[PDB]
Amino acid sequence: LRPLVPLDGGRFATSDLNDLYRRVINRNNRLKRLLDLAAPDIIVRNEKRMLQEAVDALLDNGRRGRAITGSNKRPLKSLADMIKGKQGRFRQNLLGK
Amino acid sequence: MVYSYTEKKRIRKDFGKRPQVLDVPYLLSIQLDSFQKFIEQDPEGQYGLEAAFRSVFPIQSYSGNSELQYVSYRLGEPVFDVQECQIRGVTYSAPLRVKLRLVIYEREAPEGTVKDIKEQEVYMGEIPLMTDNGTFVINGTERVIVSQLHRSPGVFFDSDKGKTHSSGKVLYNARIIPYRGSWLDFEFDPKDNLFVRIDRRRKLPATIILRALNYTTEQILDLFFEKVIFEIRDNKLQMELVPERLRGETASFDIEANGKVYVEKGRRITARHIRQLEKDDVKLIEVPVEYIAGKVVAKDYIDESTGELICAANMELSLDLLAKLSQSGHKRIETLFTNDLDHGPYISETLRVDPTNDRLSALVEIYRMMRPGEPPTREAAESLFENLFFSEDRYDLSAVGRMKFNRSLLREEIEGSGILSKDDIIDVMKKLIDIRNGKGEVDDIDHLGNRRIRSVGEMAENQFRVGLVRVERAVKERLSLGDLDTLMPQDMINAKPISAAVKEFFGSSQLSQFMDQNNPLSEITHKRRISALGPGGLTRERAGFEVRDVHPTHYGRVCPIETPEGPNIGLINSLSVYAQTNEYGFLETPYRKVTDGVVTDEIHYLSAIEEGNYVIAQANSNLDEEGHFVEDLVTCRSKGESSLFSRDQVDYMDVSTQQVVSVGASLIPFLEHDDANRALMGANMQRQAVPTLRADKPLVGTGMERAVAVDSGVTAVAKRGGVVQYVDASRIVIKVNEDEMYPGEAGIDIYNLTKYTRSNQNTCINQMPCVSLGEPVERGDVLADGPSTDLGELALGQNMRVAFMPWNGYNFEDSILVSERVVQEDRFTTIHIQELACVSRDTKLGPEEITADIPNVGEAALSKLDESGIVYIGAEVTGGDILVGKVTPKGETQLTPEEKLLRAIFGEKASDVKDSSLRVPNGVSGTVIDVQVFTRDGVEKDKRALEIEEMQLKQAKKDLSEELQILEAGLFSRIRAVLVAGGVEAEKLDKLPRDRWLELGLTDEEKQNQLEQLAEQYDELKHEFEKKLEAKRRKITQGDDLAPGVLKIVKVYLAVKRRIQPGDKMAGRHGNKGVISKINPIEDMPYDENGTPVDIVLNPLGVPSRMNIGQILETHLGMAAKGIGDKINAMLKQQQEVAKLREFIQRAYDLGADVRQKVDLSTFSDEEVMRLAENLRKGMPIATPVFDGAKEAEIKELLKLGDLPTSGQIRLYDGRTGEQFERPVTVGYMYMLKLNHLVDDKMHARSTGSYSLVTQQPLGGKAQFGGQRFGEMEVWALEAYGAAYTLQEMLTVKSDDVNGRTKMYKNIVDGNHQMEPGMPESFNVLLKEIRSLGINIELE
């Protein structure tokens, strides 16, 4: 049900999905273990700001500081590539199969 | 001369009275010339590797006291061969040599040097080379770079009037474009102020950047403007007169010039009152005070009494300010003209609006405008201003930069500084102020005088130079790291930037690509192409208007006919046959010089700029023996038009009429008759024709293809021709004549013919001998023919019988009707060679052994595969049969220790579960050509490739042993010659070696000298030949470099015979290309008075409908040609004597009025052309030039001479009913075309097949699955027909629903016929994705 159509035949590369995966993985796991562990202001502040940018940055704004600029695949802008392949969901459904 | 040795087999009959003085050039000289100038050694420092090494070198670190001087470079020989390298499939590149020398300077000690550093060459990168045909060999691919076209560097004058801006007025602009670096442009606004835009940044006023050039306002007005003159002595207010500098006046009072009034108060300002004071000589005059307040001050004058800044330059004067200035004791006053007639108040609004009045604040402001993030620190502003504006590295004006810069600058010397100049940009601002003033002419964007083509030389020079700079950075770090470095150019220079730049450049680029090969035609016309794509020259991805148009500069160089009829039109072009590239990249075309009233025989190449002013006559014109023109008023052209001009107004001539066409469309005869649109379509269809079995030279033709076939490099030609010794399909050798030979090495020239080989188009290529044996060969003669070539003459299609007719509705629109006779004649049959490669290996579970078993499969495939090796060569592979067995380790060991040492795994030994086998895909069946597999170092116990590894050794040993026998045999015969009179014996020497025992003793000198010499060069040629034989065998058995991600590579060639097909497709030379409806029996074809059923049936309505004229003259003239060949063939049926037929052959050559230099029987009359009668017995090779082609008078005269009815219509009877058709019917013989559109390749039927994990929709076509696609247009087509079923179950049951397929196939049993509507899983991919979205929707 998840399946994503890769542009290169199925590669994930440097995309902000992978950037938010590297930041949201450690920041989200350390945020869960920190919140459940009653972490102090240092770990709850760093994990709350890093995880806050993990959930919030994937939602809106953020800086596309992914790998090196240029010569890299960057299929994340509004995170609308999931709902709309090109002009919409037509390729998946409501258009010709 | 008219020797015509190689053309004596077939002499193609030529038409037209227009001679060609300048022969067709080699025509590849753009790629060959660009390559040979790309690798060269010159002291002048021409553009190339020497220009890059001299550009970057010397390489010196900052404050390191170390420099690097260039020894330039020299190129070596590649490790592999051309054809052999293409067979191996590895990139073809020569290493680079001659590394640069270093230098060391003593620290704190001037001129002190410890020692000079001269180092041996170091390996850097790999430089690919080019084949003689113009291709590039990388990984066994064709790799040709398309020619590029873009703007040439120089000062541009552009109109740039926006149609979307709604202003309705033109906004002028000018931009200097260097070959590299940032761009500098100027921009107007309605405020009438000069603006500056640099690299898309916001436009700053001219006063801030020109202030950053360190020019004060006094130098601005005094430089760009004239201060005129104003003088005040005791307020006398005397000024000079400028009566010719302005037209106008406003006079409120009388003005007297030297005691006489020039213009009275209120008097007329007309030229009657102007020229009175103008033509006469007048000096400075005195006028009242009120005229100062209206004028604008020019220079900066300050009061001499006190030090205030009042009365600054570029400011308005006030009535009360005149009293403060004039009374201050100023010596002189400068006032601006500032009257708009031919001029304008430029730079004023720039000075007023410009915030920065100084160069420092100007540099800070332009720095802040360049970098938005960091506030300028004022420290680097000088380096940013210099490096941004005038610098050596960031300018790169190159050649055309200063050439066009001085041309538009109206300078004298061509050579100039390669960096920006302050007086140069000030001249651009002044002449641009003239453009805003209204005087001067703008320049056209589409005018090719402003365009320059770029090729492999300049492009590879650019990328290689970039990589060389990337090396200069790291080398600069290495030299800057240490204080003193001995033997620095060793480990400091890395090859990865070079090899990455050139290997990534030629490896992957928009211009560099492999070609689809159909006939030599598509190879040569695909070799020469103009592309506006790639870097630069591309305005937008789609649409566009004025960019795709055709300018008058497109006449004599680029062909407007040939063009990419697909999505992008007007971009790709094709150069003219006689076109050439200038030194700056400009394109020049030939014109014949004309002096006084006679036409001299010299021809000069002219570009657009030079030929624009000159007047040149029309291509076709009347010529006389005295050189003068017959008609007084001759059609000529000057600029952008053409009209009748006098005989004294014609500067040059167009020579041939073919200068406007290209090689692609130039082979289409009767171009002036056929419409240009359908000729464009046909020229677009010429490149897709697949070569067939038997190549029959076109009986209607041009005569350019004779040079195209030999100049395409496809056919096998001969160097230093001679008497042929041995012939074969694999190899051809020739004994070279003694006329021209090299004194050393002796030997003869050997040739290795290429067998059937796969191309990039999956076609079949091969070369066949045109000579028998013992035939003398000249220099340049073609020995063998490539694919779709006959006797060195290009034939990419087959002729066949032609009749114009509706037949029982089977021919509708463009539909085609083919007889079963041609079906039985093997014609149109072609070979399609597909390559199958099974390459995996590379497993951490252990290596994968090739073949030796097929797991879980019976002996059916084991009968085809060898025990220790792969299948027999040339076998029958049908369906999913395994062509090459391959195994995999898979589970390897496990409990029950690998099933008791593969006991339960039977005889595989891997254990079980090897999917690595090739398993030929379904639907593809044919015969295999050859298995090239792979060649690795240190590999053993491989039964595969053994036969070819031995075959290469026997081949090289055979052809090398031939030359060895020529050498040792020649010197041995020399021994037999020298032993004469020194103790010779014919009976003894003719039955024994040694030569009586090494020439015996004789006279002492011959003993030691002749015998010791014979042994010396005898053992030298024997031991040297064996040493070279071992050196070659080592190259045969060493192999190539395999991809590291595999242990062993396997690749196999397979071929399929595909012939004329019912669906198929066919094409004409004039652009008619259609599918065949049905292939009809011979008995159903109408026959003539002689009972000869017709092969093809076309639709005559397409001649008026699609405006195709050339089909009538094509078929009729062809009927005349085959009438000649039919009558001569009848003479051979009667076995007539040579002379009786020789008379009709000669009459066939010289019939008509001139239009050729050919004369029959000229050479011995009893051979050559005499046998060429038996060569042309099938058909007559008639040619017509492009625009000079035959006329209906000579066509009906020849066809009437061929005993055929002059009208070209023969009474025809029905083949079916036998009854006669009413009225005569047009028949003839035309040249047809077989394409790649055959419906075995196009058509694939599929039902159920593999799907994808994404949405559960199958991938698409070419996968032997899927239903093709019915898109949204078909969705709205089912909504249009009103069928809810077909659409609803369409989108759901087939893909998004598994329930629909399972229940559907289950209902096929007993035929329940119901299909489940289902819940779409693709709609569950939409619900899915939405669930991943922060708003997740769930059903209730």
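The way this entry was determined, per its header, is electron microscopy, 5.8 Å.
Placement of Cβ uses the backbone N, Cα and C atoms for every residue, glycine included.
Annotation of the published mutagenesis B:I561 to S in Swiss-Prot: Resistant to antibiotics salinamide A and B; the original residue is retained in the structure shown. What Swiss-Prot notes for the published mutagenesis of B:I569 to S is this: Resistant to antibiotics salinamide A and B. What Swiss-Prot notes for the published mutagenesis of B:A665 to E is this: Resistant to antibiotics salinamide A and B. According to Swiss-Prot, the mutagenesis experiment B:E813 to K carries the annotation: Disrupts the enzyme's active center.
Look at the mutagenesis positions B:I561, B:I569, B:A665 and count other Cβ atoms within 10 Å of each Cβ; B:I569 has the fewest. You'll find the Cα of B:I569 (mutagenesis position) roughly 27 Å from the Cα of B:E813 (mutagenesis position). Cβ neighbour count for B:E813 (mutagenesis position): 11 (other Cβ atoms within 10 Å of its Cβ, all protein chains included).
Under the DSSP three-state reduction, B:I569 (mutagenesis position) is assigned to coil, being neither helix nor strand. In this structure the C-alpha atoms belonging to B:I561 (mutagenesis position) and B:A665 (mutagenesis position) are separated by 7 Å. Separating the Cα atoms of B:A665 (mutagenesis position) and B:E813 (mutagenesis position) is a whole-number distance of 25 Å.
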